[PDB]
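K.L.:
What follows is a single structure, and I will ask about it in a moment.
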Number of protein chains: 4
Amino acid sequence: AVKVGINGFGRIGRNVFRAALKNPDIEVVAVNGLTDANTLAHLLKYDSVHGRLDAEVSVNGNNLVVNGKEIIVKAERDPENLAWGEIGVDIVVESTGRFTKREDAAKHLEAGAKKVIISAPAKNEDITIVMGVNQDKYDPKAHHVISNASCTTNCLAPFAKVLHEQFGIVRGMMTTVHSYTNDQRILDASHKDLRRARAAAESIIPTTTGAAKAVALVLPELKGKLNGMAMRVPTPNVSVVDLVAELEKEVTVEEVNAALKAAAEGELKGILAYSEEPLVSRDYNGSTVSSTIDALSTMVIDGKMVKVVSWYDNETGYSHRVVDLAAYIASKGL
Amino acid sequence: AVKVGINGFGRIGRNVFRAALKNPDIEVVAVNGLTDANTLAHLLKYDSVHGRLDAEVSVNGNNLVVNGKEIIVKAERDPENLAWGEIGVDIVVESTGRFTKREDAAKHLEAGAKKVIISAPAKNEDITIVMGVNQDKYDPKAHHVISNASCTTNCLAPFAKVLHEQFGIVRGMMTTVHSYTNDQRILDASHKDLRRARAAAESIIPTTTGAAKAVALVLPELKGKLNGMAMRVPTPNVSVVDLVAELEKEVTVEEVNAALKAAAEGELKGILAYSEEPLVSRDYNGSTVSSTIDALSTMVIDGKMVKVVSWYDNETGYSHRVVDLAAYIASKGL
Amino acid sequence: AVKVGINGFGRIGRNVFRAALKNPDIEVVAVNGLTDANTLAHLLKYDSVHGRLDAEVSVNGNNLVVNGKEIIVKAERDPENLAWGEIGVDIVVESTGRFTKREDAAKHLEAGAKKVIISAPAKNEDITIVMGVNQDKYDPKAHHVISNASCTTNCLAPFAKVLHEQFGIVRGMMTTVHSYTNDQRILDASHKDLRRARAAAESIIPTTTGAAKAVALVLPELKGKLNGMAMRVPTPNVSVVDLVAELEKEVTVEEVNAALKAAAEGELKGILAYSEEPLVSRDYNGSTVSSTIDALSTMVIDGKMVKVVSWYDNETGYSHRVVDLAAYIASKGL
Amino acid sequence: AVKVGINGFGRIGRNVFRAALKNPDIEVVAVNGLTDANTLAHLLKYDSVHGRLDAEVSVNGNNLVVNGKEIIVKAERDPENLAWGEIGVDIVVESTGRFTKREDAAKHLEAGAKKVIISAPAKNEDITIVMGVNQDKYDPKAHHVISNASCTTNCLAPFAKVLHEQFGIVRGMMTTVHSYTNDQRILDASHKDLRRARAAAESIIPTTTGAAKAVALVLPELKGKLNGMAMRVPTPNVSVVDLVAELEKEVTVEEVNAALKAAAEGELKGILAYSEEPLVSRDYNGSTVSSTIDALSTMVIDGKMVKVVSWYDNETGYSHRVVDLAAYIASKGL
Ligand SMILES: NC(=O)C1=CN([C@@H]2O[C@H](COP(=O)(O)OP(=O)(O)OC[C@H]3O[C@@H](n4cnc5c(N)ncnc54)[C@H](OP(=O)(O)O)[C@@H]3O)[C@@H](O)[C@H]2O)C=CC1
Ligand SMILES: NC(=O)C1=CN([C@@H]2O[C@H](COP(=O)(O)OP(=O)(O)OC[C@H]3O[C@@H](n4cnc5c(N)ncnc54)[C@H](OP(=O)(O)O)[C@@H]3O)[C@@H](O)[C@H]2O)C=CC1
Ligand SMILES: NC(=O)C1=CN([C@@H]2O[C@H](COP(=O)(O)OP(=O)(O)OC[C@H]3O[C@@H](n4cnc5c(N)ncnc54)[C@H](OP(=O)(O)O)[C@@H]3O)[C@@H](O)[C@H]2O)C=CC1
Ligand SMILES: NC(=O)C1=CN([C@@H]2O[C@H](COP(=O)(O)OP(=O)(O)OC[C@H]3O[C@@H](n4cnc5c(N)ncnc54)[C@H](OP(=O)(O)O)[C@@H]3O)[C@@H](O)[C@H]2O)C=CC1
């Protein structure tokens, strides 16, 4: 229903396009990338991780045709030259990873767009929203350049919000055993992060994460109470968060799990999910929720230190949340 | 000079042999497996994880000849029929993974060996030892079936000791991101643990570990103070411990790091290591220590919550421990 | 209609089941393994390669329930004690990998079955059949212990048949760059084959194959004309046969490609397929045909030496042909 | 003795460096990249595939100090601004993959160098040399910009030369099951070759090669009698060539294998090795030789068709021939 555009047709760009296909409220009408329509059609149809797209994918001239609907293809590397206004696009998904500072992503608004959602942590964005945690603090008048946050922050927040509401977190650390991404190297090559410079499918690669910090942007009362690290491992997709927190109240594994299960059926249905099954990561590939509690891994020590473990498909769940935010923003009118 | 017999020439047994060649104090004279000498020489000679053995390996009759010395090869399924006496083996390394209970491991004693080291956590053993932490508590008169704990416990124990001795650990949670081992499956197949039943090279597989609780055997005062889990990921060797604990005292990163570094250069030299280089797991493949602190990852929240990260080559570090334990026992006079 | 029993609920055993679920002409009524119904149930439901089973899988005591249907779960490691005769089973799929010699597979007949399908190259079988190539030679009154050959032979026989009737093969050699299977080791371990004893997910492993001479069994015209090898590589599923051959006739890539495409659209429809898309292995995961020609890879040198590349999902394509042979055999009287 | 400069400090540039350290005739005095000295020295020091370099590496100013010798680090994205002449560099190793047209490679000569070796196949290069095959055609007067060929052409040419010399090649096809390289993609991303645009570690990926045809640039008699393709698999290093040739004379495996053994221990020692061991890829990681015949894989059909399989560590063997060629050039006069 609401016209949308995707700048940067990559892992997240193509996955948002795939998710958009089932949302009614929105309609992706144009996409921009650095490649031709034929490459774009191929990468869109066949995916190593997500499989063959189930739709009629074709190319007419330099315009994609998916299930009969024509999508316009651009190759304008400079975001102010896209002309979103010429084609009616109201929402633009910024997923190139290059325009995360508000002044750059703002170029889309220059080009005619009304709202810009950045699929990554940002700088000086008008607002940071994690669906299920603070979409409500959104104002159509004041927020135009919204950050959807990171995939890691999307997994953690929802169940950090419950844990906090319920038992209260005094402090905690998280580690995300995360699959590799396109920001890494196939074989030892230059990278600013000397660890990410190393062969991705060959080692456990410790790296930084600002996801633990970022959650304070959506859960202010958790400011200065969390921190953590990341460990990129040799799987192509699906990651897991392992949170160890000291709470204010005294609990047991059973009360902690009952709490998460309740939210998963209540307020966070669709965002937070609860699994009591002993699954592995390849089983979460295709998961649309942002966070699935591995109930079997919950642990308590001294009645005050919990260990919660959550799964998340960094591409599918996050892409879906981009679609959700898009459609939510659109419903608040613009 | 002390004759060593190895039962179960697999990953730990072969590596223990490899490590044994570097130490003259002991002499491996016998090895028991369930294949021919020819299959053993090849598997000993070519290692996918560690590379070719630097030494002459040959097959004479059905005994191995490594650097001219002939090693007796046995094919006794039943430990009771090994006759370690007939050939003078003094210490036996029990590395089959099948005889971790006193009932079975003791069969080696009844068969003529004086001491047995189980290269894994055991049941009803005379004593559980982690070198550098409590070997001093070994009693040559009272202890015959010795357990050398697990590779995880060996990693965490030596630094847990430091943090505790000098700071005080109220409570802690751990996660070891572990390479996969031969107890897993290449493709989905039957397994007691439905998690380790899944294709090892394809997923991040959460599983259990008694390592955390096993620290209490070697460090009695940390009984019931720490607990944890594991996450098997797609790498062939090298693992890492992630400990998150609450100290008695309020420290800083530098504070913690100073203590671990000091310990490694003095107290726990050769056992505990300290690294300030941003390395990846592959870099630790071949490392002989038990624990190398990834100093760039030490982290503190509030001054009370610490996160320390430590690398350990699960096969090489551990096997050099088995060799050091076997040399220490023998020094107490068999 | 026909009632089926599966002996060895392995990768092939469970994928044959998944395939059968869709077919009304057959009916899986019981499975045997070396584990409990709860383990089999979980393995049948979550697959690391093919994903979750879209059906209702549950347990009823010791029995499996799948979509309202009850499947008998046994755990008899000796075919002699299977009693298929008692439960009404007509066709038994022998997919353990341990009973491929008539002397062992015929036990199923003695146990009351009417036909046995060996899911691998057999010894002293009654007939080896490659659907599409020679199921026509199947005699219902004479053949009862049937071999469905190997996944590689099922890939190769279809197009070698076509090229041979079309231009006639004079001699050729093939290599199957194959995915690793459960017959290999995770990390270096004992194996009847020292190539296969090496860490599977770590190297390109040359190994032997009987698939190319086995072809002679279904197309005797090609006896002593073909030969070949295999190289197991680090992918969990999907393989590709590489055939280079000397032709009786001089041809063009374009002629060779036209023959193959015609056979796929006509005679060999559903077994031999043809593609002109620039695809990779992950793309053929789920494929039901036995052999898919990668036309872009087709080459010709001197108009006499050709090269033909074909894909095959070693688990799915092969699992579907077992079901196909099951229904064919059935229809011919049982 | 002869001062060398390396341009492009990548997998091939750093490996040539490791090689060069161990060669008395050459001396790398300078390297040019596109990143800071510290990033370069960490990449040189730790290698995920080859290990920790045994030599003291440090960064004195913007220069690298290796084993006491200071190496000049430049960061000129443009060849002619390199001033190789000022610092007295005679031979420049071109390993960026960007200056393969003799016109671009000539810019080094513009900048003061006397000779340029392109570590890849070139366009309009002066002479293409494969060590052991045609280094004798090098003319110190006529040749300035020289191509060392590709790792694949270096594996194929030496045994093709032997086969055609002893038996005579009527024609043949080849396939190099090759490891992935930096020109590939981590996860599905834009690429000129749609096969290479796919996740490198996840699939078997069929691609094209110039190798088989490029053989004629070293062995002209073989012009037109060869062609092949490539298949990159999920291994980080070490490749294998699989040639099936229709020979002129009727031979036996023993005869094909005897001729190869002779040359390996005679005329081509150092370049062609011969193995009768059942080895796998990981075993050739670090081989300096250009081609090792897997004697066990040698097979022949109809007395005229043969298949010979050869291993080659694509980074190390090739990096050792560049140094070799460099040293041979130095010997002929600069
Ligand atoms: N992968 C994941 O798990 C997640 C990633 N993200 C974030 O999303 C962003 C992109 O990541 P991801 O999709 O993973 O990576 P990709 O590299 O797969 O996607 C980035 C895309 O941007 C395209 N691109 C670059 N510049 C332009 C341009 N100027 N105009 C048009 N297209 C352009 C690139 O095209 P080309 O390839 O031609 O260079 C590429 O297709 C980053 O901010 C990342 O941190 C957030 C959550 C999850
Ligand atoms: N892998 C690692 O990183 C570490 C492992 N451990 C422990 O070490 C032990 C071995 O593990 P790992 O080395 O990985 O396993 P492996 O599976 O590689 O080796 C096990 C060996 O035991 C042999 N074996 C089994 N039964 C017998 C028997 N009855 N008589 C003689 N030989 C026998 C096997 O022969 P065959 O192969 O023919 O079946 C096999 O080589 C386990 O207890 C494990 O928990 C502890 C620390 C680290
Ligand atoms: N995988 C492939 O790509 C293909 C394999 N094949 C052939 O299929 C056959 C099966 O192979 P695959 O599916 O890969 O292997 P798996 O190991 O997964 O399956 C073998 C099944 O055999 C079971 N089994 C072993 N002994 C018994 C017994 N005595 N009684 C009951 N069940 C038993 C195993 O149980 P458990 O694991 O609990 O011990 C397992 O469930 C082999 O002949 C193989 O050559 C043919 C085409 C394709
Ligand atoms: N890899 C192998 O197995 C083999 C490769 N080759 C050939 O070697 C060449 C490079 O291969 P490989 O090492 O694999 O690739 P890499 O990408 O690892 O190396 C490319 C190197 O060149 C650098 N670079 C790029 N442009 C410039 C520039 N303008 N000035 C200075 N430095 C530059 C890159 O730096 P940066 O990373 O910061 O961009 C990088 O260090 C190619 O021609 C390849 O075909 C030949 C035999 C074997």
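Numbers in chain D come straight from Swiss-Prot, and the residues shown are 2-335, in order.
Going by what the header records, the deposited coordinates were determined by X-ray crystallography, 2.2 Å.
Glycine residues also receive a Cβ, built from the backbone N, Cα and C atoms like all the rest.
Swiss-Prot lists D:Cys152 with the feature active site, nucleophile, giving experimental evidence as the kind of evidence. The feature D-glyceraldehyde 3-phosphate binding site is assigned by Swiss-Prot to D:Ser151, D:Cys152, D:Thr153, D:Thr182, D:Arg197, D:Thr210, D:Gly211, D:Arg233, with experimental evidence given as support. According to Swiss-Prot, the mutagenesis experiment D:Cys152 to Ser carries the annotation: Possesses a low residual dehydrogenase activity. As a published mutagenesis entry, D:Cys152 to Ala appears in Swiss-Prot alongside the note: Loss of dehydrogenase activity.
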K.L.:
Counting across all protein chains present, how many other Cβ atoms fall within 10 Å of the Cβ of D:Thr153 (D-glyceraldehyde 3-phosphate binding site)?
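P.N.:
There are 25 such Cβ atoms around D:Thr153 (D-glyceraldehyde 3-phosphate binding site).
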K.L.:
Would you mind listing, in sequence order, the residues at least six apart from D:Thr210 (D-glyceraldehyde 3-phosphate binding site) in the same chain with a Cβ closer than 8 Å to its Cβ?
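P.N.:
D:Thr210 (D-glyceraldehyde 3-phosphate binding site) has long-range Cβ partners D:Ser151, D:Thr153, D:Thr177, D:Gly229, D:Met230, D:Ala231.
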K.L.:
Is there any among the binding-site residues D:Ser151, D:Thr153, D:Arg197, D:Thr210, D:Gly211 whose Cβ is under 8 Å from chain A, and which ones, in sequence order?
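P.N.:
So none of them sit by chain A.
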K.L.:
From the Cα of D:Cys152 (mutagenesis position) across to the Cα of D:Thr182 (D-glyceraldehyde 3-phosphate binding site), what is the distance in angstrom?
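P.N.:
Between the Cα atoms of D:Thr182 (D-glyceraldehyde 3-phosphate binding site) and D:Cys152 (mutagenesis position), the distance comes to 12 Å.
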K.L.:
The record lists D:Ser151, D:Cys152, D:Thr153, D:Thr182, D:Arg197, D:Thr210, D:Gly211, D:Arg233 as binding D-glyceraldehyde 3-phosphate. What's the largest Cα to Cα distance among them, in Å, rounded to a whole number?
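P.N.:
Site span for D-glyceraldehyde 3-phosphate, by Cα atoms: 18 Å.
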K.L.:
Does D:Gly211 (D-glyceraldehyde 3-phosphate binding site) have same-chain partners at least 6 apart in sequence with Cβ under 8 Å from its own Cβ, and which are they?
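P.N.:
For D:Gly211 (D-glyceraldehyde 3-phosphate binding site), the qualifying residues are D:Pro122, D:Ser151, D:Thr154.
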K.L.:
Filter the candidate list D:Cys152, D:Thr153, D:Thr182, D:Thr210, D:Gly211 of recorded positions, keeping only entries whose CB is under 6 Å from an atom of ligand 4.
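P.N.:
With ligand 4 as the reference and 6 Å as the Cβ limit, the list reads D:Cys152, D:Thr182.
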K.L.:
Reported as an integer number of Å, what is the Cα distance between D:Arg233 (D-glyceraldehyde 3-phosphate binding site) and D:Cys152 (mutagenesis position)?
P.N.:
14
K.L.:
Could you tally the C-beta atoms, other than its own, that fall within 10 angstroms of the C-beta of D:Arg233 (D-glyceraldehyde 3-phosphate binding site)?
P.N.:
24
K.L.:
Tell me the Cβ contacts of D:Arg197 (D-glyceraldehyde 3-phosphate binding site) under 8 Å, same chain only and six or more apart in sequence, or just say none.
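P.N.:
Looking at Cβ-Cβ distances below 8 Å from D:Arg197 (D-glyceraldehyde 3-phosphate binding site), excluding near sequence neighbours, one finds D:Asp184, D:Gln185, D:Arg186, D:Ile206, D:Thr208, D:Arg233.
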K.L.:
So for D:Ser151 (D-glyceraldehyde 3-phosphate binding site), how many other CB atoms are inside 10 Å of its CB?
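P.N.:
D:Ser151 (D-glyceraldehyde 3-phosphate binding site) is surrounded by 20 other Cβ atoms within 10 Å.
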